[PDB]
Amino acid sequence: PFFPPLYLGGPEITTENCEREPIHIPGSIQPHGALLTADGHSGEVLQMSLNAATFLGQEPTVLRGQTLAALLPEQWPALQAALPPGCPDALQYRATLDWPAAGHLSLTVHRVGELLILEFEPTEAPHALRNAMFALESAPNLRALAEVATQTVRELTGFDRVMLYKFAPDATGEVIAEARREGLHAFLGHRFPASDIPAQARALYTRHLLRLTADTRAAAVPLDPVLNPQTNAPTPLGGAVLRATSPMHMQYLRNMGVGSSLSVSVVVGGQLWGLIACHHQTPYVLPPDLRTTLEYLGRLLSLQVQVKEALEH
Amino acid sequence: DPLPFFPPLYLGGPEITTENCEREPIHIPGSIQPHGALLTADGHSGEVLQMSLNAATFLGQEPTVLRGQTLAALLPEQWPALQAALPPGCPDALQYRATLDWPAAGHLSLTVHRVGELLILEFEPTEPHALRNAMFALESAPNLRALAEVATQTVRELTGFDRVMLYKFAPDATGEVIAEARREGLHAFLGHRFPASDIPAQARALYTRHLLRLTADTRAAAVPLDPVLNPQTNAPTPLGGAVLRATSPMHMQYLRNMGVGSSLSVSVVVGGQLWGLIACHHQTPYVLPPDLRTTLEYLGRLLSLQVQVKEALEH
Ligand SMILES: *C/C=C1/C(=C/c2[nH]c(/C=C3[NH+]=C(/C=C4\NC(=O)C(C=C)=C4C)C(C)=C\3CCC(=O)O)c(CCC(=O)O)c2C)NC(=O)[C@H]1C
Ligand SMILES: *C/C=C1/C(=C/c2[nH]c(/C=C3[NH+]=C(/C=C4\NC(=O)C(C=C)=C4C)C(C)=C\3CCC(=O)O)c(CCC(=O)O)c2C)NC(=O)[C@H]1C
């Protein structure tokens, strides 16, 4: 099982007890967006990230009273239809909001039990995705598929390094393709222990297929209140991309000289086959619409890996 | 009985009947649908060889002027990209797409693929989070029926088509409509089954490699290529990978008898086999722009993946 989180008097995490860190409930988010939780029926805002005034423009404790019906009149009915009670936590709905102060905001919502989790990020206001799709499909074998996938993603994103990281049957990792900027260490061909991506992370990544750390030196922003009023318990944040990254993994990234990290799960036959794993040397917030392109490529690659491995075997 | 293709009509081949359906060489009709234009060019020199007879209307140029230039002169910014995207020996399924600002005809969508030493260039006029929301909705559908229903409803909302069907093949190649979204007043095809010969063997083979085809207007006359044969080979120009390809007259007749003015389908391919089609009808003629068709192409791949995932749970 998991330990209690740090904010509920749980022990500090070390290399001895990696597997037991409750990474899904850090009680905090990354500072490049804002997060609100809300009741499923009433639409009453229960928790907010302390930075919410920056993004939303409203005052701190005035939001706590209001309902989503009031705040988001046009979207609140769509949210009720899109995310009905009993739907999975993996199901997400997105909209673009013309907010007065902050301009265009991306809104991403999902449901966990009776709670709606709302994420707000800045956002902007072509054929590279279609061209990529056809390129992946005409790759003659798994090796070429891997090369095309890493190169495509680097071209779409500008990331300093993009790797395809394949899990062996014992969860040992191997870098089987790599696209990188000139003047970086090559990780191509190297292998890494299973504990670098511990079992609870692997399980989470089988269900929610994208996660990132935008800035490996940025401080997390707590939720207020930290605990969910409904349950007096931790708010599950595993399906929230804004979730704070495990401090252990943030230290690991800094030791590698990485300023920004992102990965996308490749899932084949219900199992985590591998990751499209990205690094940038400097901090880097990839905008939500470009992340959606990588999410699409995750599904396409999942399909193409099966197709290609049927030819291998 | 599987039998090889007849020569096309323009090489003295016989007229097609219900007795010889399967032998129609549907891939080499020598003609296109009138809502776009098509050019062929030599893959190394870029010399323009064939053009649809309507090419002047779309490109705003004299045919003799078009044919007297290379693609290097005609498309100075695209030509190097084409060469890089479509290297010699690449499969004919591989497509490169770009948007052009053409003075006489506004924004054109350019779609290119390579067959041997020939480049085939298709030109069509072109012009928020629905796809992402659809992706997650499809993945959360609890079983195969719910997946089929969400998929048909989603395609109908995106396109406005009068009818959208999920058409599933049985092992004997008969087909059945297993879900549909339809306009009010249309009679249901749900549960109906159809013979294998309605989608003959050469079409099914073609539809396993090239995953989208359409007939924008079921009464429109086809536009010949000029010249009709490829000058490189003095043989027919393969058009199986061109969406502008003229549709079999036999299928056009079938659609007119049903009261269908526009038709479109997307292949659902599972384990290298044609599992089914997303099949769409409109009562009036209807041109879906290339960027909206790309959304349906993505959905085709997602559905292929999800059908495999849902059927694995059904065991
Ligand atoms: C005591 C536990 C340890 C630990 C924990 C840990 N690791 C992750 C997540 C990731 N680790 C990754 C590992 C690599 N990245 C690379 O670039 C390479 C090789 C060149 C490796 C082996 C990756 C890719 C992830 C996923 C996240 C990402 O893409 O950045 C977590 C979970 C983090 C989270 O989601 O909150 C945890 C708890 N890592 C260790 O090395 C030991 C000390
Ligand atoms: C003598 C040959 C015949 C024949 C040939 C034929 N049919 C197609 C293509 C299609 N037929 C389809 C059939 C149906 N559409 C429906 O809506 C229903 C039922 C409600 C059925 C059974 C479909 C979906 C296609 C695919 C194209 C499309 O989506 O419109 C071809 C190939 C056409 C081409 O690609 O050029 C051919 C040669 N059909 C017959 O019925 C017999 C007379």
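The chain as shown is numbered from 1 upward.
Cβ coordinates come from backbone N, Cα and C, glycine included.
Summarising the annotation, Swiss-Prot assigns tetrapyrrole binding site to A:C18 and lists a curator's inference as the type of evidence. Taken from Swiss-Prot, the feature domain 'PAS' applies to A:20-88. What Swiss-Prot records for A:141-305 is domain 'GAF'. Record note (Swiss-Prot), mutagenesis A:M248 to C (Swiss-Prot position 259): Binds PCB (in vitro), but difference spectrum is altered. The unchanged residue is displayed. Mutagenesis annotation in Swiss-Prot: A:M248 to A (Swiss-Prot position 259), described as Binds PCB (in vitro), but difference spectrum is altered; the structure shown retains the original residue. For the mutagenesis of A:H249 to A (Swiss-Prot position 260), Swiss-Prot gives this note: 100-fold reduction of chromophore-binding activity. The structure shown keeps the original residue. For the mutagenesis of A:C278 to A (Swiss-Prot position 289), Swiss-Prot gives this note: Binds PCB (in vitro), but has aberrant spectral properties. The structure shown keeps the original residue.
Between A:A125 and A:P126, the deposited model skips 5 residues, and the Cα atoms of these two flanking residues are 14 Å apart. Packing around A:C278 (mutagenesis position) is summarised by its Cβ count: 25 other Cβ atoms lie within 10 angstroms of its Cβ, all protein chains included. Ranking the recorded positions A:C18, A:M248, A:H249 by how many other Cβ atoms lie within 10 angstroms of each Cβ puts A:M248 at the bottom. Looking at A:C278 (mutagenesis position) and the residue listed as 'tetrapyrrole binding site', their Cα atoms lie 23 Å from each other. Under DSSP, the residues of the domain 'PAS' (A:20-88) split into helix, strand and coil as follows: 22 helix, 15 strand, 32 coil. If you measure from the Cα atom of A:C18 (tetrapyrrole binding site) to that of A:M248 (mutagenesis position), you get 8 Å.
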